[PDB]
Amino acid sequence: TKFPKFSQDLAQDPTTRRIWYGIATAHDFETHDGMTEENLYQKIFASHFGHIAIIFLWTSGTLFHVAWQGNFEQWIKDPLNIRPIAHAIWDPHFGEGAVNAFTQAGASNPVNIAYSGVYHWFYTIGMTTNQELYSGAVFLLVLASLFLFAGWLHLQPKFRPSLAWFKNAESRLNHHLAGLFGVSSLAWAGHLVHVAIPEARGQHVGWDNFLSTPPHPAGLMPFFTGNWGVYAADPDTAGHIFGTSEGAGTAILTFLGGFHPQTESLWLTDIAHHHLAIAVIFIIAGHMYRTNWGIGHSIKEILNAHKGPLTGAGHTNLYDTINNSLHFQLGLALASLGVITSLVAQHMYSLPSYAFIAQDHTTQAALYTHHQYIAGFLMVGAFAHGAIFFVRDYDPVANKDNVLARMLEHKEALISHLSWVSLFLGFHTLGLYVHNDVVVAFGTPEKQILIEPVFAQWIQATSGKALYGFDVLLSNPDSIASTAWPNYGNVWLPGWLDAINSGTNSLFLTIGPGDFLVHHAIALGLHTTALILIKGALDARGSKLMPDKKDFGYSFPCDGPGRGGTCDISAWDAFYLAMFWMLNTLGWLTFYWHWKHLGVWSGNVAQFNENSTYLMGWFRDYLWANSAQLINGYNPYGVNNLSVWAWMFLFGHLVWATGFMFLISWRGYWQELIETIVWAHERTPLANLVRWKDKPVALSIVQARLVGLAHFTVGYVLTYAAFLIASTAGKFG
Amino acid sequence: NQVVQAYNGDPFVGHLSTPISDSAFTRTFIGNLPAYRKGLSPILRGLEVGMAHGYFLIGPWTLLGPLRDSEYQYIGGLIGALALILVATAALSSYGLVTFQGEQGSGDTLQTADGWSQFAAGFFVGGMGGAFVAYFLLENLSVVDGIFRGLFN
Amino acid sequence: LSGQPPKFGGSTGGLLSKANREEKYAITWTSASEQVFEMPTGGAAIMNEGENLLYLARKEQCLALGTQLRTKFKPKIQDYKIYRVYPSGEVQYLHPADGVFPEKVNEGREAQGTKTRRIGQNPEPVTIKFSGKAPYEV
Amino acid sequence: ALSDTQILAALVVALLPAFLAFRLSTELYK
Amino acid sequence: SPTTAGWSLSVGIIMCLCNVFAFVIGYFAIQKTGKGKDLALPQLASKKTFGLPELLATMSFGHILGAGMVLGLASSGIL
Amino acid sequence: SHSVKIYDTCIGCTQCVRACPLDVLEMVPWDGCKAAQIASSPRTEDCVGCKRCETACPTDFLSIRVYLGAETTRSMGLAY
Amino acid sequence: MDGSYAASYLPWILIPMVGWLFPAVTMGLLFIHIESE
Ligand code: CLA
Ligand code: CLA
Ligand code: CLA
Ligand SMILES: CC1=C(/C=C/C(C)=C/C=C/C(C)=C/C=C/C=C(C)/C=C/C=C(C)/C=C/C2=C(C)CCCC2(C)C)C(C)(C)CCC1
Ligand SMILES: CC1=C(/C=C/C(C)=C/C=C/C(C)=C/C=C/C=C(C)/C=C/C=C(C)/C=C/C2=C(C)CCCC2(C)C)C(C)(C)CCC1
Ligand SMILES: CC1=C(C/C=C(\C)CCC[C@H](C)CCC[C@H](C)CCCC(C)C)C(=O)c2ccccc2C1=O
Ligand code: SF4
Ligand code: SF4
Ligand SMILES: [Ca+2]
């Protein structure tokens, strides 16, 4: 009656549907009552400020619990031996067995071992005492306070920006490319050369000797005179020990391009030089778009001048399409962020840049799986907001004959081709897996279809991995690429070739016939998830089953049992199905990564290389073999430290099967069941006294599709996090 | 952007609408204390006021009392708190006997003789109950410590 | 009790619970020019064009206001009326009780409070002993 | 290690983001 | 006894530069630049909108800023 | 309440007005078809949203549309 | 649950409050709020 104050149509139904739909609709600011575009944008802006403060309070809490309850002082003595403590366990339910089991990593209290890798990150960026982390945590509390005050300030009518301020794409691109992506990268290169590189070489550069101690014995006058070679004078020698001065070198910017031979990570000077180059390129890229002064570009001119014969209108009227639509902007942002979160995951495991994080295996597994799951979620959200844009903000009159109109003008062709490629690739990946499985089971493993993944092996050979016998570009030192004949500027190449050809690191893993089939399974998952997502994006405006879906919106339940039956026709239901396929694909690739690295870390790579080509190899050497240490986390004899992970394993199974309840059984059964329960309550003595204000109804169709999806997701993630974190910590620390 | 208006739009009443006296948080919080909450019978608001003060008055004599350095540390605090709640309820009922003798309306159910008598009764029950429950937690402090830390679980 | 109130920002000096339990006093004056006066409750306010209605809690505050309306303004405001309004609702009419201010002889008033003697012929308390009276009122 | 009063100092500092978050969320609710 | 530098071309260079920055701050900041005593060649200063007051004010602030820069940078060492 | 809209493509076949359980719909005279009648939705605050009227409509695509909206007691079919 | 770290009484008081007082108070206020008017 009062709760969903943003929508009067929800403050009228006397059911529990208004509670559920108030919680769900609360952030869809476009559908609130009394909403103009200006109030939309200002409310969005202050919501962003609140969320920035959420992020800063979260990292403040991580810092404060590493500082207060963690063994950061002890861990930076020998990071290889001591496990990093995340925070302290305090619940009154623990028996004596659990308290003695969870006392670990040199503590008195029960503690949680940190698998987020924040210890390695804080140790690499130069933080070496609990007081430094406490100062960082209080500083981030103050920064979060500042952003909360900024959000409250920009809700004040004097400081509320106009619509022309929010619709200013060129100035925002200038200040984000230059001032946010370039100045922050420059400032990080400054922290690296002033604090992280010197304290990696031994000396303390705090806030007190910050100005008194130059990073280089040469001042900034060599930087101004152009003689920049002194900053790369003597690099860190290959016998350098992190945190102390043995063969330091005193070169703040070098480009060795290999790995540190002791921390197994990249050199901090190489990181600083990288961020300096990135800052220079991003700063000059932020001077591209027109602003109050005369020079620059206007994006409308750039877009509208790209008209070809094979598209016709080209990109005409795409500036107003992107600028006026917030779901287009959110789809582009989520697509790029999902791509670069995949990129973060794929590069932080093969090119680690933190001290001793390539030798702590559980945190590397947790970080990879975490960022690949975030990347899958963000990519699915990009396509979800593509569908929401096509429903809500898409104008087929202004977007006449441009690239968007021609996306929708042939959607059947590309949906049918995604159908063909996903069917083709799925038929033959399952065919090869079932063939290998059947002929291995029939006692004849020599009959397997084992395909050498020659293309990726050739890619590795082009990057310098000389194991496979190709001598093409960098594996052939006589070639034009390896010598770089005009200048011989390959300063990175000796270090890179020394790092790619060592069998220890995860940089360019050896790829065999078991990797071919899982890459094609991953391609199948990507293609089928993309098929469902674009089949919801392009059919959001209507198919022949329902030529008007733009008027029912994004997430209507169905269209009745007529027209044959119309159960999951909304674009939201294509989100739903592609959410399942995303979870499957990320399960496939994280299963593959996990088993490949359990082979690599243990040294017994033969297990993956012969047993990953058929499905019971995946089932008995990975799922069954590696859960042995998991389910024995608590047995009738006792309890060890992998007991909360066994409990989370079972917990995730339970959440998953409850998701099955919501996805399989549908609303009619539950509505008549609740009708019987309502009769029971209204007709019993002593409980007639208590009456509902909101009449109990079953969850809606789309609501319980969402709830089953949430259960499937949460149980799926909790089960796999428990398994992946207890299987590595079962056998690696 | 003025934050200090007059009270309730009346510029001649002797009150300002400052951010402490007449804010939204103050209206929703002061106006939802038991002394001001809407619809409550006087017995329940007196009971809720009473427990908040019986639980309070245990502490000052328990930690700072003539018995704070003996084995009957909590019994002296409880005895002092019962003395204070007794004289508090005697004062409350005397105030009810005095103020509400001339007949008045029923715009507020608390500002009447039956309403103030119910308030005093609820205050007595709540005050002595809160005093005894704070005594019971303080006397059995080893038990509460052990169950919050997990010495018996 | 017609009249828009003065543009006053509010104050803590003013009407306590005496105003809505027993009498409070209203002063009504009419001025052509908008200007600034000192409220006896403390502060400064704005005289509206035309009629004003200021609610005060004491009669002395109303007469002090009317006094400064008379003496501190060059276009002297002398058509000010002071009422005594009750929470029950009825309005009394107090300060210009007759037509003209009390300093001027209206010639239709009654001499009450006037004794027919000077203070020297006041009776003495020994004569009126245990009479329930006091030497003035005999 | 870390001090006893640094934790309480962090708590009374974080009381300021609490107040500002409460006031920002209240102002968003309008 | 904080460190200091006696005098050089570097001391002369930096204080002239701080005087230039004080010229910029004075021209962008002073409300009444042209008001005051009359001035010779006012087109040279800011085109007849600058006075003998703001001559001494801006470059006096330049000397204050330059004393700050000279003493601070010589105490920190790098000058 | 749900809004039931009837479009120009109605052929007056009466199928929707007798497929409706709550008899929200009714036939009114019209001059745009051979049957000289079009469905109307007068008592559309009684529509539950069952879409049996859309199921019974023969014209393609649809001459009657139900647009589910603000739920009430009448439009949710609650006996309690 | 002994606490070796600084201010071990602080989790002793903050686990009941975040476990009970924050949920009971938050659900009580939200129950009054979503059902008001
Ligand atoms: C130079 C000036 C400048 C700066 C610094 C910013 C900064 C910001 N703006 Mg602003 N803005 C500017 C001027 C500026 N703006 C101007 C002039 C306009 C008007 C035209 C706007 C209009 C505008 C609006 C309308 C919005 C923003 C928003 C924001 C925020 C977006 C960045 C963010 O939250 O993620 C931080 C992102 C980064 C630091 C970089 C991105 C990360 C890249 C991809 C590198 C990846 C990280 C790397 C791999 C390793 C990191 C890992 C390590 C942490 C462990 C941020 C606080 C939004 C916001 O939050 O509002 C509060 C918002 O809604 N701004
Ligand atoms: C012989 C008759 C008798 C007895 C047994 C009591 C018994 C009691 N009365 Mg009392 N009461 C009585 C007559 C009596 N009353 C009379 C005649 C009056 C009318 C003025 C009152 C008015 C009175 C008030 C207003 C209150 C009590 C309350 C109390 C209780 C404890 C406090 C007390 O008075 O100390 C024991 C007292 C005696 C043994 C002597 C009683 C005779 C005097 C006149 C009592 C006067 C009480 C005084 C005004 C305030 C209490 C003082 C106390 C706190 C020390 C107790 C049950 C209080 C209570 O807890 O109620 C919930 C309460 O609020 N009584
Ligand atoms: C996240 C918060 C959390 C916390 C801190 C607790 C903590 C506790 N649980 Mg609980 N539990 C929780 C969540 C939590 N649980 C959830 C979510 C579940 C559901 C799955 C359970 C299921 C569970 C069961 C089924 C049982 C426990 C029990 C226990 C208690 C074991 C010791 C005991 O006998 O306590 C005794 C009880 C208490 C300490 C409660 C506090 C009451 C006292 C009187 C303090 C109140 C003081 C005073 C009256 C009011 C003061 C007001 C204040 C403003 C000053 C322990 C205090 C056991 C138990 O004994 O429960 C009673 C047990 O049987 N829990
Ligand atoms: C917003 C929106 C949307 C969108 C979304 C999506 C669809 C996304 C996706 C997209 C994506 C996600 C994409 C991706 C991308 C890719 C790429 C971009 C690739 C390429 C790369 C490159 C080109 C590289 C190359 C290379 C190599 C490989 C080696 C070295 C050298 C070089 C560097 C050259 C839609 C339309 C729905 C609707 C509307 C709205
Ligand atoms: C929050 C807050 C606040 C407050 C503060 C405080 C700190 C409070 C206090 C509180 C308190 C102070 C509480 C208490 C509680 C109590 C209780 C909870 C009690 C209970 C009781 C009982 C348990 C009783 C019962 C009984 C018994 C046992 C027996 C006898 C009788 C009877 C039945 C009565 C303020 C104002 C600042 C504002 C802000 C926020
Ligand atoms: C179980 C079930 C119900 C019954 C569910 C009901 C009646 C409500 C379920 C919630 C109960 C009250 C338990 C809630 C406890 C959870 C922890 C939710 C907490 C509340 C949120 C705000 C987090 C449906 O109504 C339904 C409808 C359509 C398809 C499938 C189903 C379905 O599977
Ligand atoms: S079963 Fe449910 S979703 Fe499917 S058509 Fe019927 S009402 Fe719609
Ligand atoms: S069922 Fe369709 S065509 Fe037939 S009368 Fe109804 S609206 Fe017209
Ligand atoms: Ca004593």
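Residue numbering for chain F follows Swiss-Prot, covering 2-81 in order.
Placed from the backbone N, Cα and C atoms, the Cβ positions cover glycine too.
Per Swiss-Prot, domain '4Fe-4S ferredoxin-type 1' is recorded for F:2-31, and the stated evidence type is sequence analysis. According to Swiss-Prot, the feature [4Fe-4S] cluster 1 binding site maps to F:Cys11, F:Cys14, F:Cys17, F:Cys58. Looking at Swiss-Prot, the entry for mutagenesis of F:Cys14 to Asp says: No detectable PsaC, D or E; when associated with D-51. In Swiss-Prot, a mutagenesis experiment is listed as F:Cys14 to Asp or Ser, annotated with the note Considerably decreases amount of functional PSI, grows mixotrophically only under very low light. The mutagenesis experiment F:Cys14 to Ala is recorded by Swiss-Prot, whose note states: No detectable PsaC, D or E. Taken from Swiss-Prot, the feature [4Fe-4S] cluster 2 binding site covers F:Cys21, F:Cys48, F:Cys51, F:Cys54. Under the heading domain '4Fe-4S ferredoxin-type 2', Swiss-Prot lists F:39-68, citing sequence analysis as support. Among the mutagenesis results in Swiss-Prot, F:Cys51 to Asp has the note: No detectable PsaC, D or E; when associated with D-14. The residue drawn here is the original one. Mutagenesis annotation in Swiss-Prot: F:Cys51 to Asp or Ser, described as Considerably decreases amount of functional PSI, grows mixotrophically only under very low light; the structure shown retains the original residue. Among the mutagenesis experiments that Swiss-Prot reports, F:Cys51 to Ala is described with the note: No detectable PsaC, D or E.
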Folded-back contacts onto the domain '4Fe-4S ferredoxin-type 2' (F:39-68), same chain, C-beta under 8 angstroms, at least six residues removed: 2-31, 33, 75-78
Candidate recorded positions F:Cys14, F:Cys51, F:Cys58, pick with smallest Cα gap to F:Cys21 ([4Fe-4S] cluster 2 binding site): F:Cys51
8 Å Cβ shell about F:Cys11, F:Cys14, F:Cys17, F:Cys58 centroid, [4Fe-4S] cluster 1 site members excluded: F:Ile7, F:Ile12, F:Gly13, F:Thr15, F:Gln16, F:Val18, F:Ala40, F:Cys54, F:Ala57, F:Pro59, F:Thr60, F:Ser64, F:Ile65
Sparsest-packed among the recorded positions, when each Cβ's other Cβ atoms within 10 Å are tallied, from F:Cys21, F:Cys51: F:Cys51
Candidate with the highest Cβ count within 10 Å, taken from the recorded positions F:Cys14, F:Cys17, F:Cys54: F:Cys54
Other same-chain residues whose Cβ falls within 8 Å of the Cβ centroid of F:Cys21, F:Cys48, F:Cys51, F:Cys54, the recorded [4Fe-4S] cluster 2 site, in sequence order: F:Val5, F:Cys17, F:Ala20, F:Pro22, F:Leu23, F:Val25, F:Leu26, F:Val49, F:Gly50, F:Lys52, F:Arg53, F:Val67
Pairwise Cα distance for F:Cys48 ([4Fe-4S] cluster 2 binding site)/F:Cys17 ([4Fe-4S] cluster 1 binding site) [Å, integer]: 13
Residue with minimal Cβ packing [other Cβ atoms within 10 Å] among the binding-site residues F:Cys11, F:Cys48, F:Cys58: F:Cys11
DSSP-derived class (H/G/I helix, E/B strand, else coil) of F:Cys14 (mutagenesis position): coil
When distances run from the Cα of F:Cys14 (mutagenesis position) to each of the recorded positions F:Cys51, F:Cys54, F:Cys58, the nearest one: F:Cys58
C-alpha spacing of F:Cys17 ([4Fe-4S] cluster 1 binding site) relative to F:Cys54 ([4Fe-4S] cluster 2 binding site), in angstrom: 4
Contacting recorded positions for ligand 8, chosen from F:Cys11, F:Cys17, F:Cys48, F:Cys51 when the Cβ sits under 6 angstroms of any of its atoms: F:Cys11, F:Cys17
Cα-Cα distance linking F:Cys17 ([4Fe-4S] cluster 1 binding site) and F:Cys51 (mutagenesis position), given in Å to the nearest integer: 12
Tally of DSSP helical, extended and coil residues in the domain '4Fe-4S ferredoxin-type 2' (F:39-68): 4 helix, 7 strand, 19 coil
